[PDB]
Amino acid sequence: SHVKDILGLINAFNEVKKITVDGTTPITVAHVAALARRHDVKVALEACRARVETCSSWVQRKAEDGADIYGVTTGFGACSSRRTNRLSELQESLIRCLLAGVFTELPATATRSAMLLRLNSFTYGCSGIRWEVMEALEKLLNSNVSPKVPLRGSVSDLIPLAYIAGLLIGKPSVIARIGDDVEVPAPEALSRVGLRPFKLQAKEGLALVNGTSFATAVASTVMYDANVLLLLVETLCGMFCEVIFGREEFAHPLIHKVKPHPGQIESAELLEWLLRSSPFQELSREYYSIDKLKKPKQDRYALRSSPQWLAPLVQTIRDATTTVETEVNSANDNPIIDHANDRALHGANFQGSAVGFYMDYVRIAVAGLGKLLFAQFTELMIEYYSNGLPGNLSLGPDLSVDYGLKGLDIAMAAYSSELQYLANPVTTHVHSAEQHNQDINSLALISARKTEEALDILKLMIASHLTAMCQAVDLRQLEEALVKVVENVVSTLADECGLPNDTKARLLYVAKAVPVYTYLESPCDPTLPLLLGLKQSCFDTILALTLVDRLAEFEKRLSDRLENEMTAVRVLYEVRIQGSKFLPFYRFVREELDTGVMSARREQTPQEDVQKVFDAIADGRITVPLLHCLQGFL
Amino acid sequence: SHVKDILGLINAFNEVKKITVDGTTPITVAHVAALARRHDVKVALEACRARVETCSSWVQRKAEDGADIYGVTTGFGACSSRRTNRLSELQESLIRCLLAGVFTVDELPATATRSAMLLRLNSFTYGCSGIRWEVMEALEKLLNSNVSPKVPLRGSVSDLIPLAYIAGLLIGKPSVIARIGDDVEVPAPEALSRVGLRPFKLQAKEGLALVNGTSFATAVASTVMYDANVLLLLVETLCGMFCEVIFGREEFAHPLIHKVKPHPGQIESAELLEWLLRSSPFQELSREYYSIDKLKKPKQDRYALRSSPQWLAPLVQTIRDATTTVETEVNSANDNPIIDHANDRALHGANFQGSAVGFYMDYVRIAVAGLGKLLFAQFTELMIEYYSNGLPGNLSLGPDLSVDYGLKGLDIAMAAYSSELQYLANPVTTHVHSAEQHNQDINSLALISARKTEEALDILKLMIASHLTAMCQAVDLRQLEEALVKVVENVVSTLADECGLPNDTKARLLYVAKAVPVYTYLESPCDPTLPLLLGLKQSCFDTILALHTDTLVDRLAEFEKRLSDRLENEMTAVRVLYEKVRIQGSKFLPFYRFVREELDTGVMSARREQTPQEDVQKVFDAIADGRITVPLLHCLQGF
Amino acid sequence: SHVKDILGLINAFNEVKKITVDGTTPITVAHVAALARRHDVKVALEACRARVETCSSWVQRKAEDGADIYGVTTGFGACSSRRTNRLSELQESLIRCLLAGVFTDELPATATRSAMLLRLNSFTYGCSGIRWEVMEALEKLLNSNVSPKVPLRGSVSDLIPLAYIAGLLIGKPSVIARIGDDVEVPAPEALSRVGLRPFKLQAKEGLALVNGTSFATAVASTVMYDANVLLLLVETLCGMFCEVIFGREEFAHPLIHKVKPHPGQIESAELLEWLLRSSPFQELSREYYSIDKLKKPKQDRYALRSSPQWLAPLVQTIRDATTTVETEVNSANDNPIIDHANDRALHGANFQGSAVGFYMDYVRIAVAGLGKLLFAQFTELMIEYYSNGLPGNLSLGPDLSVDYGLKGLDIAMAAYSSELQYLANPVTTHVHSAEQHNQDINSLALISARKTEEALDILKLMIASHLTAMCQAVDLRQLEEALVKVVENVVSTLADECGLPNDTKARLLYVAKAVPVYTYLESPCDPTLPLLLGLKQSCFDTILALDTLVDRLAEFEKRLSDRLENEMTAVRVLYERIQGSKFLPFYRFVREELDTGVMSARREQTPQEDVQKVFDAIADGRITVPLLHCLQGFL
Ligand SMILES: *N[C@@H](c1ccccc1)C(F)(F)C(=O)O
Ligand SMILES: *N[C@@H](c1ccccc1)C(F)(F)C(=O)O
Ligand SMILES: *N[C@@H](c1ccccc1)C(F)(F)C(=O)O
């Protein structure tokens, strides 16, 4: 199951201390994301040194012998017919030419990831780069030194990679970060870490720039996030079922066996397990047993069609992860040196098309994830579709001065709207580039950036959705306690007023049946559903059988006693979640993040509450409640 | 290799005679495509009959006894609160309300309709639907009798409305029109009459069972994926033919390049290309071409060739993965509720949701746009003298280029094809509306997406037809070129002797004859301002300085005058003769031979009366009807 | 007002008999659309003849004397450096080269005839150098219904498709021509049948024939005609929507729009205020919000209330693009441009279809906006929570469990809007560097025009469904009014017969007035439905406010049960305000002229059959008759 694979990724991200780069051990998207985001994570380049030096030696010696090899004794790109013996000058003129970006930047996280991925490519021993340059890359990475790199210019990653090469050769115009607090010209940065500027040998300029390292770097953290957010969305579908009073049957194994898309079986299998012994599903069964024939037979699509919907999304995100990791673990470079067979091989491994195309697909899948969240949120906000919950999840009781999560609802539409726009492909906009030499190009970095922007929005949407669901948990729990009060007040008052058994039964059924949030604002308002039902019953008990006096007295005593006792339990409140598999999420948001039920009495704005949830998602603290919730699933 | 899988698909499409529909043998995209396109292909429903009858009687009993089951004793969609014991009228009312398409005729074609009927029939064999076996038999008979309802093109968010027309046929709705063969349209009651059927009266759940499926989206996706596989393999293969005509370096496909960047589609496409180009007579000429003035010529090829395996990689993987997804849907019970009669429950879910097909249709349309762009880039290089390594601009034979613009028209159309294709590849799946009284707040739009991908494939067929036609032109131009260069050499060689020129002059002159691209001076071989006589003049001056007399100058002047007399006549003669060989040793011989001999074409020029349309039309027709798979299979023989 | 301009376009489309082509008289999009669609419309080429022959003469002379002029003594496109004195063969080689489309699908005859018209018109300016006699042949071909069959694709904007018209004129055997609707013959037989002989191309003539924007602009012209008509139609139907939904017409108040004065906002609101002023339905709406006022919405939802703000950019986009397309229709889209007066061949790019291209992209986005408005309005009309008394799906019932009303149309509306939104992505953002990199910018105007055309097909579908639904809503509103009165009468008369106190009678009559009738039509005396539910509350209340009374109330309840349903069934059967409404022409056209009725289980015709009739009438222009009646007297 993909659920195991994603939990494996989260663990790896959390547990990795050293990333060994040795030409053989795979680097995963978790390793890359951990390097980028956790400063205590170090690179360990393992002396594959033998194959690096052989390749390096082969390239320099052949170049000096005057062998005819692209970009070592020839011009670059469309200029490949020009030959030269100016070995170092050739390489230097390439870097000069490629220092061509403009600051209107790629972040340090991306840049460091690119540095790791370039270093990794070199370990396969096809590049002809010197071992010493690799050691400098490892040292730069572990010292938190990174060039400032312009955002744009790559069609996929010559220009952005030229800034890493610029740093390594000490270009004065290249600015490097040393940690978060220091910016200095490249020569000063090299000095401060005990390095001297390199003099480029044969092929070294080209080897440093001819990779897919920036596209693949952004794609790696994109894929790590996409896996985690994917699992988070699937899991939260179960919380949605619980708070909305869904029917868990939608996740029944036979439904999905019979339409066996792997993502459909696996998401449904997770959802069946999450909901198996749910206290909230127990309430759901109670709810639909009261006036069963006046209530929906099935849930609406946002819940009931969730496994079918998630299926291609799971599969796209899983497959794209494989593709990105293949790219991470590849010699993306040209020429490829086949030193064992005494030849340089001319091809196009710099071409980031596998990554670019899959970036387009994943952005579409992320939009699909956003649409599901938006549809669920919309249902949650509308009393007609929420099975007893108040509109906008407004606690009130005075709804005229409590518009609940309406702000969050509007924002969800804005989030989804922009997300859907972002999901158009980048890959269809291929221009014939670089003197028409690059007449196909992947645009993978640009695509990766757009998928990253899409995920930023998805994070906003998940934070909002989780926050609303926590609100909804409190509201369901308050609902149960409120209904018990109403029943108790109705029962005891019927006794006191000495009403017949016929009467008491009719009134207690009303007290159990009418949704409490329809009348919470003013419980004894004669135009609201509680008293409406009560009056209906009282007339019926009169037709079926002083009795009038005892009924009028009941209605007066209820008018005096009920709202006060409802306010009491409400104020006290300001439990079923204790038995829910989603307890860790509720406990995380309420206790660890220090929040409470949302209302006019709570001073914290929706911003303040959703910001905490969002920050926990952005920095990965959300995986703790996620891993606790999933504990024991196999 | 995906290459084996696609060859398998093609074999299955050509060879199948009966599609067995039995609830356990899988139906592939090739079977669907063969049913749709080959009218000798028949459906065989295999009496799964037991579980089907158990299911339908289970549903009927439960309903009669008043069991609470969605869409059987319950209103539909957003109205599922409403209960009824009006079992047949409930189902009748669903069909009436769903007969809501409009003919703009634009319609779903018979091919997609018949495919959809097969897929619905297939879903039913899993015994989860509650449909009567006799309705299933009716579907088999309609299929085998070539009777199809006429179905409006639009209305589905994925396939209630379109499927309602098949249901409408079965119950004899007079407003539903039916095809019988290619030439007859009659009202539904008459169509049933003509094949020995009586209108059905819908039992509990039967109206819903007929309409609550992904049959149309999946029908169009099936023929889309079949075509996408074939066209993909064709594009991959023709990359090798492009290498041969453009004078590429086959090194780009070396197995080590790709082992070291091991995307499965990258390795497998490069593996195919290495095989296609091993021992190529055209690659031999390429090696010779670059050995002459080596240092004045590009060390590497441009991206459209050299980066083809890296470009193809995701395209191969998307198309292969989508085929699996679509076939999983073909072989599914897409219906709701799902009757688990063994455990006496009707399970309420959403197997009618075509999201798997919808999202993959979007991915594939993107992959197809990538295939179009690859063809457009390759075609572009071929038309431009600066990038074609000796070929004339526009692949114009001429020799008078002022009245022969060659394949320029095709070049223009290729830009028009790619442009619209890139536009089409925007996603459909991002346009989800909250539908059906906000009941369907997510919906796949799979049929809409599948239609756009089909449109994308129409354009790709056009591009492949053009590209293949151009490469056959280029084959002829390369073969004529080799012949013309040999004549220039002979004339220069013998005339050098006969004019009594020194051996160092003769050798200089013969170098020029070998090194100058013949198509740069074919228009007028002895024009003093064109590259042949340019080089000859330089060489003649250098000779005078090197051997530095009046006799030398007389003989050199004589050489120029006599070349002026003879060379054009000789060059004209070999060209005319050619219009009246290395491809014989090429793995692409079956393509060249198919286009030239079987389709009856020739080198394009001002002397050929057939227009580019007429030539490309033949190739396009062969791609459209599958005849192109014959040279594809011959070419790939032994791989 | 744009409303007046569109009415002007409609009248011209309907009334034109002869399109005058003379180099000075403007050709409008209505003229193009009428030629395309009404075959009784003829072309009158007015012998501009003198400037044409002068320009023609100039070119032939200059070419024969070996002047250096692009595409007359030089090669084409990227090959312009080649010179030749083979004047006719040069022109012939161009056509040969451009006969390069494929039949997969074809540009329709309507578009091809429009393209022939536009090319002929371009020639009248006397910049092209084409012979007068070729122009007469084009006029004759137009007037005789002869058209080449033309491949759909190949143009980046229109060399390849125009080469088919040139191919017809020179009698290329491989070019197939239509004669009327049924005859298809090779080009030389077609020419022969209308008494023409094949032209032999003179200097520049091949190029003049192919070097225009005629196909993009043809399709764009019918696109813009339809866009104007359908726009006005959607704007107008917003008023009809207000009437059936129980809208508040104040949304169209002139001060609101004076204060945010986008011209399209002012003008659509002005139209809507006029359509809704003293409406009988607005009077029903006013009544509705007066009953339990404080429990009903103070404002309408956006699909109505925000309609003039929404329509504003859409009106403006469609009007400005009409101007732009007409400027193209009336242009010398050719190259070189011959300035015979000053003896210069001017080298430019009037073949570049970019004005049309970008505007087709804009219009497609605006059409998507119109579709979205219709979708949102239709969605509200189907949902009881938002329709202010109307049944879900506009189901008549009474038994809703066997009547799902217009739910099928509702699903289809989502499908239509969805695909329409996708179609509205731009084509102009996909410019490829084409034709040996000579055409490194190109308009793609024909492709874009085709997509806008496709988007308008869907809009037609959406308008047809919406209008059908609103007619259903008219019937349901009038039936509602008749039903409430019936219930009020039955309640009143039965209160008297049971001798109920005035207090009781008053309470019960208010329930009869207040409860939306469609919430209980299914079973009027079901004790779980809103009527008897309201009646029981009032009965308990009257007992508190005041044992023989109980007897009488129990007798009222039994009598109502005997009587109410039958009285309601009778009025409904018989039925199976619009007379004072400005939308009467639309209702009458759909119900009477198209022969339809309220939708229910008892009517055999399917939703398809009803909507097809309405769609066909939109498609062929018959919809403009009720539209013009509805708007009579406006401004
Ligand atoms: N990646 C291409 C290139 C172009 C310009 C400068 C450096 C590199 C290339 F295709 F030419 C290559 O490096 O192989
Ligand atoms: N697919 C949905 C439906 C809606 C309207 C008519 C028939 C069917 C459904 F979700 F409600 C279902 O059938 O499950
Ligand atoms: N439109 C261009 C052209 C190209 C090929 C054939 C005919 C015309 C042109 F720009 F070159 C022109 O005609 O001006």
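The residues of chain B that appear here are 9-55, 58-114, 121-174, 178-567, 574-605, 618-676 by Swiss-Prot count, in order.
According to its header, this structure was worked out by X-ray crystallography, 2.1 Å.
Every residue gets a Cβ built from N, Cα and C, even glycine.
Database features (Swiss-Prot):
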- B:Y80: active site, proton donor/acceptor (ACT_SITE)
- B:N231, B:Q319, B:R325, B:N355, B:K427, B:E455, B:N458: (E)-cinnamate binding site (BINDING)
- B:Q319 to M: Increases deamination activity with beta-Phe. Increases beta-regioselectivity in the amination of cinnamate. Abolishes enzyme activity; when associated with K-325 (MUTAGEN)
- B:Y322 to A: Abolishes the formation of the MIO cofactor and thereby abolishes enzyme activity (MUTAGEN)
- B:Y322 to X: Abolishes enzyme activity; when associated with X-371 (MUTAGEN)
- B:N355 to X: Abolishes enzyme activity; when associated with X-231 (MUTAGEN)
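Counting every protein chain shown, 28 other Cβ atoms lie within 10 Å of the Cβ of B:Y322 (mutagenesis position). With a CB cut-off of under 6 A applied against ligand 2, the recorded positions B:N231, B:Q319, B:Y322, B:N355 are reduced to B:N231, B:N355. Measuring Cα to Cα from B:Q319 (mutagenesis position), the recorded positions that fall within 10 Å are B:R325, out of B:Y80, B:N231, B:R325, B:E455, B:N458. Taking B:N231, B:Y322, B:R325, B:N355, B:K427 as the recorded positions under consideration, the smallest Cα distance to the residue listed as 'active site, proton donor/acceptor' is found for B:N355. Contacting chain A by the Cβ rule (under 8 Å between Cβ atoms), the recorded positions B:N231, B:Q319, B:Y322, B:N458 reduce to B:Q319, B:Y322, B:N458. Across the structure, B:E455 ((E)-cinnamate binding site) and B:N355 (mutagenesis position) are spaced 17 Å apart at their Cα atoms. Between the CA atoms of B:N231 ((E)-cinnamate binding site) and B:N355 (mutagenesis position) there is a gap of 7 Å, rounded to the nearest whole number. Sequence-distant contacts of B:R325 ((E)-cinnamate binding site), defined by Cβ-Cβ distance under 8 angstroms and a gap of at least six in the same chain, are B:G267, B:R268, B:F271, B:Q319. Chain C has no C-beta under 8 angstroms from the C-beta of any of the recorded positions B:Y80, B:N231, B:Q319, B:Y322, B:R325, B:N458. Long-range C-beta contacts of B:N458 ((E)-cinnamate binding site), restricted to its own chain and to partners at least six residues apart, with a cutoff below 8 Å, comprise B:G87, B:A88. DSSP classifies B:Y322 (mutagenesis position) as helix under the three-state reduction.
On a Cα basis, B:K427 ((E)-cinnamate binding site) lies 22 Å away from B:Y322 (mutagenesis position). According to DSSP, B:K427 ((E)-cinnamate binding site) sits within a helical segment. Between the C-alpha atoms of B:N355 (mutagenesis position) and B:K427 ((E)-cinnamate binding site), the distance comes to 55 Å.
Sequence-distant contacts of B:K427 ((E)-cinnamate binding site), defined by Cβ-Cβ distance under 8 angstroms and a gap of at least six in the same chain, are B:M402, B:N413. Taking all protein chains in view, 26 other C-beta atoms sit within 10 angstroms of the C-beta of B:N355 (mutagenesis position). According to DSSP, the residue listed as 'active site, proton donor/acceptor' sits in a coil region rather than a helix or strand. In this structure, B:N231 ((E)-cinnamate binding site) belongs to neither helix nor strand by DSSP; it is coil.
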